[PDB]
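Trainee: Below are the structure tokens for one structure; questions will follow.
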Amino acid sequence: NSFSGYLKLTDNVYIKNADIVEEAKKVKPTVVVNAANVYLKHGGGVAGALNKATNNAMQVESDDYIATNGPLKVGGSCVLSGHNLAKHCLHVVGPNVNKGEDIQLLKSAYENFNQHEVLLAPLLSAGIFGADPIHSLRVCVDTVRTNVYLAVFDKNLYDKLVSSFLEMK
Ligand SMILES: N#C[C@@]1(c2ccc3c(N)ncnn23)O[C@H](CO)[C@@H](O)[C@H]1O
């Protein structure tokens, strides 16, 4: 039970070099955040790792939701089951700047976290979404007021995030 091994960046933002799936299985948090696309297709990265850990139950539930909803908006979210990982999964769509989606929508994406007391989360709009990860962490720190536990799988990205956050003091 309980989050451990996090570096406290602000009063409400914590960060750890860890697999978000391993964190969820250890802690069983109320909310785990998925780094989603508008169609909630959980093919790769965080989304793939979460869906795999649910043995595809997350994808089947996502497909049912999108059939009633249509695609999410960029900057938008939905609350679905956290299945065996968490009580809830908050699927959030950050902007993909590779497709010329507006970086400002990254503010809208993180704003969704404020509807949840505590979240286990990845960094939004990094990897294939092509946003500057150091900017993403700044938007998170400036936008989120609830407790967020950031799980960053890649050691090199984690070290870059932590040392750039400390160097700006
Ligand atoms: N680091 C990292 C990643 C990632 C991929 C897979 C995982 C995982 N299993 N746990 C946590 N993080 N994680 O999260 C960010 C999401 O935009 C990107 O930088 C990804 O590369």
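Per Swiss-Prot, chain A residues shown: 1026-1194, in order.
Header entry for method reads X-ray crystallography, 2.2 Å.
Every residue gets a Cβ built from N, Cα and C, even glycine.
Straight from Swiss-Prot, here's the annotation block:
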- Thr1055 to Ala: In strain: Mu/B.1.621 (VARIANT)
- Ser1188 to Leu: In strain: Gamma/P.1 (VARIANT)
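Explain the structural surroundings of these features, please.
Mentor: Secondary structure from DSSP puts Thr1055 (variant position) in coil.
Sequence-distant neighbours of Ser1188 (variant position): no residue of the same chain at least 6 apart has a C-beta under 8 Å from its C-beta.
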Trainee: With Cβ-Cβ distance below 8 Å and at least 6 positions apart along the chain, what are the contacts of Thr1055 (variant position)? List them in sequence order.
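Mentor: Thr1055 (variant position) has long-range Cβ partners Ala1111, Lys1112, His1113, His1141, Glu1142, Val1143.
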